[PDB]
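Notes to accompany the following structure.
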Protein chains: 2
Amino acid sequence: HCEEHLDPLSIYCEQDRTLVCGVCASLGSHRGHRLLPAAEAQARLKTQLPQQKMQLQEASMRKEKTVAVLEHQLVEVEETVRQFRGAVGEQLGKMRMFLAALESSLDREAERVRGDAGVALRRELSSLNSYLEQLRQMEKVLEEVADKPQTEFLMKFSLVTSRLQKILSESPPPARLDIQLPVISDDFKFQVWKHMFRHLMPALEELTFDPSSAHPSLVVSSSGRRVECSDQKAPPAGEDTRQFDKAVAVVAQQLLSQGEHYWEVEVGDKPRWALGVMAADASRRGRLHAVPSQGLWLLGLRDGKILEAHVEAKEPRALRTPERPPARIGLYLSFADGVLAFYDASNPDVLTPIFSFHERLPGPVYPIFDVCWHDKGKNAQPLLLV
Amino acid sequence: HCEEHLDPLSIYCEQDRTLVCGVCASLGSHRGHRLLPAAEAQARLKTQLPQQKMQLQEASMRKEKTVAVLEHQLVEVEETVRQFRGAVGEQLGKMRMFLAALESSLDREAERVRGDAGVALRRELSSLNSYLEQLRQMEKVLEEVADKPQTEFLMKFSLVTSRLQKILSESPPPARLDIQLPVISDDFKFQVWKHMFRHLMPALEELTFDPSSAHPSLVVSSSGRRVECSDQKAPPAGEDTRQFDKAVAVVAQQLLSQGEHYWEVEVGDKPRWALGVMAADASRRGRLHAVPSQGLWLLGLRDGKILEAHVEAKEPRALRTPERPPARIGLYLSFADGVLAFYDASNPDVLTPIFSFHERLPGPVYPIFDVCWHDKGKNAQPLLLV
Ligand SMILES: [Zn+2]
Ligand SMILES: [Zn+2]
Ligand SMILES: [Zn+2]
Ligand SMILES: [Zn+2]
C-alpha cells in the first residue's frame, strides 16, 4: 500500500521515520539509510509510546504556562492603563481646581466692587432726589402764593428762604475710600502661571528642629522652629552618633523616606549658612566633606553674597547668585524622581530655582540645617523654620 | 394771630426774616433788631421774588447735573465690571483649554497603547490555543492507536513525531511580551506647568520678510520664510529710507502696532545674528546705532557662543550664555505692558528666558532681523521664520 510505488508497506526508515516499500528503499527515498522491518519497528514503538505521551504533556504544559502569563499580562495592561488615565485626571484636576478657585475669587472681587459703588451712588441719588422734590415744592409754592394776603405771603416767603438756605448750606457726604478694582491687561495669564507653582508644591512638611541632635553650642526655641548659635562657650557634646561635634548644625526629628515633600527656611541677612538633607546613616563627626557620596546634599551661601552648591567635586560649585542675598530658601524633595531642588522663596508668590541634585536617593534622610559658626559674633543670625 | 402774645402780625425782622407782633419786637426775641413793617416788607419781597426763583433754578440745575453724572458713573461701573469679568474669563480659558487638550491627547495615546497591546496579546493567545488544540489531538491519537495495523500504527506514530518536532522548532517566545507602559510620576505636574507657558503665548505671528526693505546682498526665499546673505556681489541699494543699504538686515512685511504678538525665528548654528524690533519712524539707512533711543530693540549673538543684548548704553550688555548655542529664538511683544521678551526656543515645547526689554514702546515697530554678513562665506547660515 505504498500508493507511490505500489508495494506493500514493510520497510521502516529510522533516520527518515516513515514506513515505506521496497523500491523506494532500493532506488528511491532511502537508498543509503538505516532501515528496519515493520514488525520490530512496531514492537519498538509500542514501547516508545510512554516517552511520546510524556513529551506531549510537557509541551502542552509549557504552552499553557505561556498562555497563563500572557493573560495575566493582559489584565496588568488594562489595570496600568486605568491607573495612568486616573492619575492624569487627578494631577490635571489639581491645576484646573486652582484655576476655578482663582476665577471665583476674582468674581467675588468684581461683585463686591460693583455692590459698594452702587450703594454709595444710590445713597447720593436718594439724597439728591429728595432735594429735587424739596426744590420743586419751593418753586411751585412760591409761584402759587405770590398773590396771597400779606400775612400768608411773608410767612411762606420766610419759610421758603429758610428751607432753601439750609439745603444749600448742607454738609456734603463724608469721606469714603474707593475700592478701585485693579484691572488685568496682558501679563495676568503669565502671573497666574507664575503663581500656580507654589500650589503645585506639596503641602508644607511641618518640621521641628531636634535639640536631641543639635550642637551643644546651639539653642533651639519657638517649639522646634528657631535655631541659633551663641556668643558663649559650651560643654563638649556627649558621645553620640546623634550629635554634631565640630560643624554647628542640627537635623529635624522627622525622617523623610517616601513620597514628595517641601519645606521653607528663613535665613534673612545671614552671611554664611548651609541647607539641605543628610543621609540618616551618615556620620556627624569632624569637619565634614560636602559630597553626595557621603550622604550630604547641601546648598550654601558665604561672605554674604557668594552662593555655593556642595556638588561632588574638589570644591563646591558656584551658582549665579540673585540680585540679593536670598532671604528665604525653599527645598523640594522627591524619591520617585530622586531630586532635591532649591528655590529663592523670598517672594511668597513666585519661587525661582537655585540648584537641584539628581541622584536616586538611598534613603531615608533627615532635614539638615547648618547654622554656621560663631565667627566672633558676626554670624549671630538665626535659622527660622517656616 | 401771634398765638403766643395774641396780636396780629405786622413787624418783619430784617436780620431774622420773620413776621412778629409788637411786644416780641419791643422787648423780646427781636427787641434789638432792625425791624420793618409788613407793608414795605411785602413790597420789597414781591420784587425780590424773581431773583429767588432764579437762584432756585440754579440750585436745581446743579443737583440735576450731579444726578446725571452719578447715573452715568453707575452705568460705567457696570460696564467696567463686565469687561473685567470677560478678560479674566478669556485669559483663564486659555489655560483651561491647554489643560483639556493635553489631557485628551494623553488619553488618545494611552488608548492606542492599550489597543495595540490587546491585539498583540490576543494574537499570541490564539497561536498558543491552536497549539494546545493540536497537542490535545496528538494525545488523543496516541492514546487511541496502540493496536492498529502495521501501516496505520507506524504511519500515525511517525506523523505524530514529525508534528511534535515541527511545533517544538516553531516555538513562540516562552516569555512575556514587552509593553513599555506609560507611568505617571511626581514630575508630571511640573512638566505640564512648564509646557503651559508656550501655550500661554498668543498665536504665532506668522511673518514674512519684506524684500522691498532688505539689503541688496540678501535673498528672500521659501515664500517669505527664509532670508540669506550671498557669496557674490549685488547692485548697490536703491534710493529708499525703506531699504537697508549698509547694515545687512530686513524687516517683516507686517507692521505691529497694537495688542500682543509672538514669533519664533530658527537660527540653528548661525554664529552671528541679531533679532528684535525697529520703530517704523526709524531710518533704515547708513550704519545704525543699536540703542532703543534710536528705535532699535535688538538681541545679538557673535562668535557662535557670545550672547549680548544691545541695551541703551555705550557698550552692549553681556548675557549668560547657555550650555548650548540656542537653535531657535522666541520673541514676544506687548504694548499694553511695554515688554519685548526673548526666549531660547531650541525646545519648541519648553521656553527658557534670555532677555526682556521694559518700556512702554513709542510704537509702532516692524520685526527686524539682522542676518549678518557673509564673513567670507563662513557665516552663510540663513534666518528661518517659523
Ligand atoms: Zn529515509
Ligand atoms: Zn515505495
Ligand atoms: Zn408777639
Ligand atoms: Zn429778630
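Chain B is numbered as in Swiss-Prot; shown residues: 85-470, in order.
Placed from the backbone N, Cα and C atoms, the Cβ positions cover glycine too.
Per Swiss-Prot, Zn(2+) 3 binding site is recorded for B:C86, B:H89, B:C105, B:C108. The Zn(2+) 4 binding site annotation in Swiss-Prot covers B:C97, B:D100, B:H114, B:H117 and rests on a large-scale study or a structure entry. Quoting Swiss-Prot on the mutagenesis of B:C86 to A: Does not affect homooligomerization. Quoted from Swiss-Prot, the note on the mutagenesis of B:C97 to A is: Does not affect homooligomerization. For the mutagenesis experiment B:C105 to A, the note given by Swiss-Prot reads: Does not affect homooligomerization. What Swiss-Prot notes for the published mutagenesis of B:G106 to R is this: Impairs binding to phosphatidylserine liposomes. The annotation that Swiss-Prot gives for the mutagenesis experiment B:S110 to R reads: Impairs binding to phosphatidylserine liposomes. Annotation of the mutagenesis experiment B:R207 to E in Swiss-Prot: Enhances ubiquitination activity; when associated with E-57.
Residues from the recorded positions list (B:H89, B:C105, B:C108, B:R207) with a C-beta closer than 6 Å to any atom of ligand 3: B:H89, B:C105, B:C108.
In the three-state DSSP assignment, the secondary structure recorded for B:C97 (mutagenesis position) is strand. Here nothing among the recorded positions B:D100, B:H117, B:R207 falls inside 10 Å of the CA of B:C108 (Zn(2+) 3 binding site). For the binding-site residues B:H89, B:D100, B:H117, a Cα to Cα distance of within 10 angstroms from B:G106 (mutagenesis position) holds for B:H89. Of all the binding-site residues given, namely B:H89, B:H114, B:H117, those whose Cα is no farther than the 10 Å limit from the Cα of B:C97 (mutagenesis position) are B:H114, B:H117. Around B:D100 (Zn(2+) 4 binding site), the same-chain residues six or more apart in sequence whose CB sits under 8 Å from its CB are B:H114, B:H117, listed in sequence order. Close to B:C86 (mutagenesis position), meaning Cα to Cα within 10 A, are the following mutagenesis positions out of B:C105, B:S110, B:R207: B:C105. Apart from the site residues B:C86, B:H89, B:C105, B:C108, the chain places the Cβ of B:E88, B:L90, B:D91, B:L93, B:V104, B:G106, B:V107, B:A109, B:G112 no farther than 8 Å from the centroid of the site's Cβ atoms, the recorded Zn(2+) 3 location. Cβ proximity to the Zn(2+) 4 site centre (mean Cβ of B:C97, B:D100, B:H114, B:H117, cutoff 8 Å) flags the following additional same-chain residues: B:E98, B:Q99, B:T102, B:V104, B:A109, B:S113, B:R118, B:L119.
Under the DSSP three-state reduction, B:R207 (mutagenesis position) is assigned to helix.
Least packed by the Cβ count within 10 Å, out of the recorded positions B:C86, B:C97, B:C105, B:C108, is B:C86. Of the recorded positions B:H89, B:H114, B:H117, B:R207, B:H114 has the largest number of other Cβ atoms within 10 Å of its own Cβ.
In this structure, none of the recorded positions from B:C86, B:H89, B:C105, B:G106, B:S110, B:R207 has a C-beta falling under 6 Å of any atom of ligand 4.
Cα to Cα, B:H89 (Zn(2+) 3 binding site) and B:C105 (mutagenesis position) are separated by 8 Å. DSSP gives B:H117 (Zn(2+) 4 binding site) a coil state; it is part of no helix or strand.
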